[PDB]
Amino acid sequence: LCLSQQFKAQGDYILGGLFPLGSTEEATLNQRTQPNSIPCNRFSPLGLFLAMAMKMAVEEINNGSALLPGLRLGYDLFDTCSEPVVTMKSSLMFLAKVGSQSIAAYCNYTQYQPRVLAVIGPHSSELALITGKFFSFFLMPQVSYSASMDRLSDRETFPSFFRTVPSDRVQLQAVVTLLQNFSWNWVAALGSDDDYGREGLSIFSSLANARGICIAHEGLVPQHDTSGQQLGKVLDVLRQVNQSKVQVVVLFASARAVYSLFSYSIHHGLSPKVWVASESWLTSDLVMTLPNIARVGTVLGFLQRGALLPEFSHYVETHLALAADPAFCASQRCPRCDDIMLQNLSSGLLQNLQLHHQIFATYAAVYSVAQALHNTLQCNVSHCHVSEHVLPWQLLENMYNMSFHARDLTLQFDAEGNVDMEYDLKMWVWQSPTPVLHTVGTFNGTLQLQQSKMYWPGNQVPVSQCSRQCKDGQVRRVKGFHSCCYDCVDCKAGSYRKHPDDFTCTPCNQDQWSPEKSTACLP
Amino acid sequence: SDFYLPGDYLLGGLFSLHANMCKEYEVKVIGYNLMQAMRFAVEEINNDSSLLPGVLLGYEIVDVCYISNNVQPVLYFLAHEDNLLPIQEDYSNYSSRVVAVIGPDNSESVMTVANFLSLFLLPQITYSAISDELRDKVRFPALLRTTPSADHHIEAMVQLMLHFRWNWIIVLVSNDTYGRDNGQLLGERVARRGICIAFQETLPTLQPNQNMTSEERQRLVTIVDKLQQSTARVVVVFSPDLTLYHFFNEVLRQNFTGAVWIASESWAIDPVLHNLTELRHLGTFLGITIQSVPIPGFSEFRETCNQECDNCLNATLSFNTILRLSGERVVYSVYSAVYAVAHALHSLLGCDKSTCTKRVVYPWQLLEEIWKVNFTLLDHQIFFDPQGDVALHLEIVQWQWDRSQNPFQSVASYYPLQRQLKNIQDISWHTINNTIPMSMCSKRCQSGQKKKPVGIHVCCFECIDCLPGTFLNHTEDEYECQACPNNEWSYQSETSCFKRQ
Ligand SMILES: COC(=O)[C@H](Cc1ccccc1)NC(=O)[C@H](CC(=O)O)NCCCc1ccc(OC)c(O)c1
């Protein structure tokens, strides 16, 4: 097929692109001894679909005249191979000098001409960090789909990183707003022991402390189960939940860990709880396949509301049909992409047309870069100030205060590089013969929520309180991972409250007595 | 100038001279100390006729402002001597400006550099980065260390706490990667060994001479209030030295006293914090650090962008006495790293101890050799584990304030190959009669008196008498009272039954 040949196109300005077009054959994941090149022949459809989205966006920009009238926009796409070494190899070629095979070392780098205008960023957060530290020394704009870690928000270390997906902090803010709205003050936090849960747990704990929600305990859970020791630690965590008397659990964990937890919970029952889901978990059927899941108690979470791109399906099918035409070769940038005849795709993900959100995000990233260039050239309806060739650090100024139209949505990067985008609140319906997700609210910075659609399991709202003040008659004990809570003990008859700020119920003298919950010791 | 020295083969050196363009930040004395350590090591190797006969060893050193200015030094080191860096499929025949890099001082800079040099397999040795993630040699094939990792530091802390039976501790962490990582790691280690963390707090990131705002000040007030209320008198701090300047002054403002402070290496031997005389009244300070190795004659030696420092010499001269009385602890790692590179190069040239043949060195071959070195440097052998670490000893140090003698007295020694704390000596406590201070959630119960838990912490329990007719077989369960045989009875407070109707 003629497919890999389609991934580069000429233009006055060229967008670079990093995509997961494939990965290295699995046995290759072993230590390098000599700096040879790495094979990456394990083709993947996900990267193909995302690259097709980028190509569609650029072709639309070339067809129309709402942006960049009379001049040509191109692209040049490389595979990340999900591999840091290959990613760095590809990333360097973007910054290499124009039409040249080398890159040069200079002190202050606002003096230089790379061979691309901007880079549409990599898929995974690890590569996003690795490349963002690199590109931002050159101050080349990087617009990333699918990278949601909050580390990349920092303008000091990632001054040129942009993304068309919300950071995890927005989702966790929605979570904390929900907890406040239902007055669930005493909660347990769980996250997968991979880096995603690490970041999520840190952010959630800090926000909860700031907003006055007390975390009972903060447990990492195994990303996958392979050993009796991991089963041991997860069972220990689950019994620790019960010991805390918590009723609401925030489970910001990748789907595999949650599937493990609920496998055990179904096997030995535990007890019903309220679970607030990571969006990455809530999306998946895997957990919901477990038998008689209604035993678990209500599952809730927030879901991103992306726009439609119906024309994309026919675009992909058209270009695949063209790639199958041997005469279309007259119309090299991927390994084995050219071997993929249409059965491999039509038997699978093509019938699905959360991948949708990433397709839209890639489209919007291309449109954002095009709008930024349209601004920098200060184009009229039919004219542009093209007298000088733009440099990447010049776009960077315009991108912080523009707004761009992603085919129906109006989007703009905030002061630290994130799009402002709203969420749905969804709850699993279990009254039907099968689990169904239903929408019961929205978060657009404020939690607009519809109480009448909340089918709670006991037909009554769950509660999880802790005391943050104690009465005159009760003595304090502290609890919580940050000493956020108290609970109050009734100081018994024959003992008395020494003073209202003390931590010890005090026995009354041997010749004296006191009532129940007494403040005094009496003759 | 100090930052450059020509030779046949050049070592790249990365150090953080300035705290917090990179000239304008304040100078940190420790970084200048380490830079002088590297310079002295190269001086010795050039004077010595044994190790590299007839071959000049040069160096080229660049400043790294913590997480800033990490890309440019790497690009400079990798260039092909004309400032151009070619892009290729395979680099086996490439010749960079430097043959090896004595890598940065902190984990994040180390990883940033490693993700770059991993492409070229140019060997990187870091002297003070302790993160355990660096052991992944699929992720970091070119990375080695002359220092133990955070695993062993936390193990040393745990064994210190177990020796004195400190069940009940407070953990304070900075609001950044280092504190977060080490706090979670200590959480892992503590739970399985019978110790309980009362509470954990993230300290605010405050610049030492910045005017602190009301919100930050009330945050600190809240933290010190929590410290003052809690019965846990042992505190572990995972933070850079820069942020503790405000924290300890707030602790002083609240008239807090009587704790034991356990210092992570990031500040355990900082001379600047040590010079705050008012800390003497807070309690006992203990810290985890690398062993002392007296480098013979290094003290006498201690007397294109980002390769300059004006303030360095003037700033160092005042601390010279303190650094001289100290034990040259972290200096040894840099010295040993330079000597490791030197021995590996000596072997790579196939050099006899008469003269070496001079030939092009492709860095991946030098990396090949570095894995195999095994030699005695001053007394200790230095060789690399399969995971790239060198098994140097750690020590637990107590701060002393008689300026006429050593400021950091060694009170215990830790062996990473035995994974054991050893040779504990006399700590001089803050207590009224030098009795070992302790921190326990609840007192030991009497005989005939069962336990009953108060909450999540296993360490906390009530003591409850077994009712008459029941007894407490502590060997089976301390939390339950067993019923006496029908021919026996039990009193209010006794361990086992006696014959009675
Ligand atoms: C993110 O880590 C941190 O913020 C802290 C503080 C720090 C930041 C930047 C540069 C150095 C230290 N890191 C460490 O202390 C690392 C452990 C690791 O980073 O894995 N051990 C260094 C021990 C000898 C040392 C050398 C240079 C010193 O000043 C230039 C210094 O004070 C102490």
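Quick note: numbers on chain A are straight from Swiss-Prot, i.e. 23-353, 367-388, 392-561, in order.
Placement of Cβ uses the backbone N, Cα and C atoms for every residue, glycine included.
For the natural variant A:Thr55 to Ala, the note given by Swiss-Prot reads: In strain: 129/J, 129/SvEv, AKR/J, BALB/c, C3H/HeJ, DBA/2J and DBA/2J. Long-range Cβ proximity for A:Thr55 (variant position), meaning a same-chain Cβ under 8 A and a gap of 6 or more residues, is found for none.
Natural sequence variation is annotated in Swiss-Prot for A:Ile60 to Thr, with the remark: In strain: 129/J, 129/SvEv, AKR/J, BALB/c, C3H/HeJ, DBA/2J and DBA/2J; may influence the ability to form dimers or bind sweeteners. Every protein chain shown contributes to the tally, and the Cβ of A:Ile60 (variant position) ends up with 15 other Cβ atoms within 10 Å. Reduced to three states, the DSSP call for A:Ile60 (variant position) is coil.
Looking at Swiss-Prot, the entry for natural variant A:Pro61 to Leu says: In strain: 129/J, 129/SvEv, AKR/J, BALB/c, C3H/HeJ, CAST/Ei, DBA/2J, FVB/N, ST/bJ and SWR/J. Taking all protein chains in view, 15 other C-beta atoms sit within 10 angstroms of the C-beta of A:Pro61 (variant position).
Listed in sequence order, the same-chain residues six or more apart from A:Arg261 (variant position) with CB atoms under 8 A from its CB number zero; the list is none. What Swiss-Prot says about the natural variant A:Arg261 to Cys is this: In strain: FVB/N, ST/bJ, SWR/J.
Among the sequence features in Swiss-Prot, the natural variant A:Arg371 to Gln is noted as follows: In strain: 129/J, 129/SvEv, AKR/J, BALB/c, CAST/Ei, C3H/HeJ, DBA/2J, FVB/N, ST/bJ and SWR/J. Around the Cβ of A:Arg371 (variant position), the number of neighbouring Cβ atoms within 10 Å comes to 15.
For the recorded site, A:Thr55 (variant position), the DSSP three-state label reads coil. A break of 3 residues separates A:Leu388 from A:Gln392 in the model, and their Cα atoms lie 10 Å apart. Cα atoms of A:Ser353 and A:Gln367 lie 13 Å apart, with 13 unmodelled residues in the deposited structure between them. For the recorded site, A:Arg261 (variant position), the DSSP three-state label reads helix. In sequence order there is nothing to list: of A:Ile60, A:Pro61, A:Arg261, A:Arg371, none of the variant positions comes within a CB distance under 8 A of chain B. A:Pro61 (variant position) sits 11 Å from A:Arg371 (variant position), taking the Cα positions as reference.
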